[PDB]
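Below: the structure, in structure tokens.
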Amino acid sequence: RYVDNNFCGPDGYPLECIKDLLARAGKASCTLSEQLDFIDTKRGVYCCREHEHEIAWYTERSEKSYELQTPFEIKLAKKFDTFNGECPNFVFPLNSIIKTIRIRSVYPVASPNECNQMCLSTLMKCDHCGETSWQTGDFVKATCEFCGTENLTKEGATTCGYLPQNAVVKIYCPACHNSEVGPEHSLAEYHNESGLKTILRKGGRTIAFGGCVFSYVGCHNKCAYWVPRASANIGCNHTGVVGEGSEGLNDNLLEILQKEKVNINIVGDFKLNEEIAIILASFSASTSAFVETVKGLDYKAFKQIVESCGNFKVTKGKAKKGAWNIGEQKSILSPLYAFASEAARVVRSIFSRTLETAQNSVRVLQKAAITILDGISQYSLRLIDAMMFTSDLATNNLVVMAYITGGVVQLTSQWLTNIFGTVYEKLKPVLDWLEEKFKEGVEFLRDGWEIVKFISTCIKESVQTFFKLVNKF
Ligand SMILES: [Zn+2]
Ligand SMILES: [Zn+2]
Ligand SMILES: [Zn+2]
């Protein structure tokens, strides 16, 4: 059984066998340092006659007596210097600074509408698809971004995203929706009805998830509010990764984020990729504000907006060691890019959905694509239109491609109207060609995409064929 260098367990709480040792010795009321000196006299790891409490973690804790040590007393956690091997799961990430804090007793909030909802992610299999990816939600259920379905949380790597100010977690509160109990219930009633597996201690009930320890504050509008009473900080307010496989993931986060300023490095041309779009969304108050923000976006505006927050420095050119290299297309489902803003959640969903393509025409795929996009947000269509037609959008997501590509027949009609002054009968074979191309379904989505960009901001082989047809009239 592995402990830290203060002989507390992997979950941050003291061990029963150590409390019994110190109690028999009459050291229970002593300060932490005196208790540890005693334990060392008993040979530390081998102070128990039935255990070998190998020390895996190095932690710095308050002097508070051992029996009163909790995850809320930790200030620093990292791998123990002489421990050769991989670490077991630990409540906090390694190489992290730990901070600690009805709602008025926690945050300077004027009303619940000023609280921000944290982004909680779990790495797990989606039953609906078979894919394994980072699903976004809370500590009870999460949504699979590929298909939009909800799955119950399972054991695996977990993370909380970048901490917003006044961070809360909003959970469906069955105690309030159950009309027999309703709002104004007692605390005991909430925890008995919620049905989720909390960690019960003499000091209350808490939840350990994604590098934070949450506690219950209160309810509003039949939702329960939890707050990260304790949270890790590995750099730029990121809370790191905990759970199976977290050690490798943390190494990737620490290399990039644990700096005085996080270097955002745009490699090659500045294109509004999925990764850049969500980084900018992180700084937008609302989805509607983001729609206005992305209009006319270029590198300079991106640099100014991102750097204005103080935690980042934006540069461009060649890839650099230790920098946040953006330009090679990487998955947006990661502990990195775990932004908690409203606009960021919409952007993540838009660029992560897939289509159920089965020999369908472009017109059919567009109808399905719009249905998906409308479900995500009523601004999703205006947001995509802005990114595509007032900026320089690039993606390989089929839902976004299907929505835009299906409109090429209307854009072509208007484009030909603008060039030649009206719609001519001689130009019908160009529209008829597109209608036949729509029968290719997925096979034409990339070809149409390039055509839309060509006419949108007015040469690839798909456009050379189309353009040659137009030049016949
Ligand atoms: Zn023991
Ligand atoms: Zn899925
Ligand atoms: Zn409630």
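Note that chain A is numbered according to Swiss-Prot, with residues 184-284, 299-655, 671-685 shown in order.
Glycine is treated like the rest: Cβ placed from N, Cα and C.
Noted in Swiss-Prot for the protein shown:
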BINDING   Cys200, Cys231, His234, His236  Zn(2+) 1 binding site
BINDING   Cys323, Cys326, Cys341, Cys344  Zn(2+) 2 binding site
BINDING   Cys370, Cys373, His382, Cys416  Zn(2+) 3 binding site
MUTAGEN   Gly442 to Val  Significant loss of GIGYF2-mediated mRNA repression
VARIANT   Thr265 to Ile  In strain: Iota/B.1.526, Beta/B.1.351 and Epsilon/B.1.427/B.1.429
VARIANT   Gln556 to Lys  In strain: Omicron/BQ.1.1
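No coordinates are deposited for the 14 residues that fall between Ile284 and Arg299. The C-alpha atoms bordering this gap are 14 Å apart.
Ligand 1 lies under 6 Å from the Cβ of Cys231, out of the recorded positions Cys231, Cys341, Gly442. Spatially, by CA atoms, the recorded positions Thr265, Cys323, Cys326, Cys373, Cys416 include one closest to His236 (Zn(2+) 1 binding site), and that is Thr265.
Around the Cβ of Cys323 (Zn(2+) 2 binding site), the same chain contributes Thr329, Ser330, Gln332, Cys341, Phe343, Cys344, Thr346, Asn348, each under 8 angstroms and 6 or more positions distant in sequence.
Annotated Zn(2+) 1 site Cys200, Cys231, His234, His236; additional same-chain residues within 8 Å of its Cβ mean position, judged by their own Cβ, are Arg184, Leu198, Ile201, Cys230, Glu233, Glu235. Taking the Cα atom of each, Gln556 (variant position) and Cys326 (Zn(2+) 2 binding site) are about 19 angstrom apart. Counting only same-chain residues at least 6 apart in sequence, those with a Cβ under 8 Å from the Cβ of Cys370 (Zn(2+) 3 binding site) are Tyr387, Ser391, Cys416, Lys419, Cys420, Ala421.
Within 10 Å of the C-beta of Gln556 (variant position) we count 9 further C-beta atoms, all protein chains included. Counting other CB atoms no more than 10 Å from each candidate's CB, the binding-site residues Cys200, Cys231, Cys326, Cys344, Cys416 peak at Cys416. Cβ neighbours of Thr265 (variant position) (same chain, under 8 Å, six or more residues apart in sequence): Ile238. Candidate recorded positions: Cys200, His234, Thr265, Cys344, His382, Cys416. Those with a Cβ under 6 Å from ligand 2, in sequence order, are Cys344. Taking a Cβ cut-off of under 6 Å from any atom of ligand 3, none of the binding-site residues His236, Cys326, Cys341, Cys344 qualifies. Annotation for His382 (Zn(2+) 3 binding site): spatial neighbours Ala372, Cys373, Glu390, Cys416, criterion Cβ-Cβ under 8 Å with sequence separation of six or more. A simple Cβ count within 10 Å picks out one of the binding-site residues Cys341, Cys373 as the most packed, and that one is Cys341.
Where the chain is interrupted between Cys655 and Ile671, 15 residues are left out of the deposited model, and the two C-alpha atoms stand 11 angstrom apart.
Neighbour counts were taken as the number of other C-beta atoms within 10 angstroms of each residue's C-beta; across the binding-site residues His234, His236, the minimum falls on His234.
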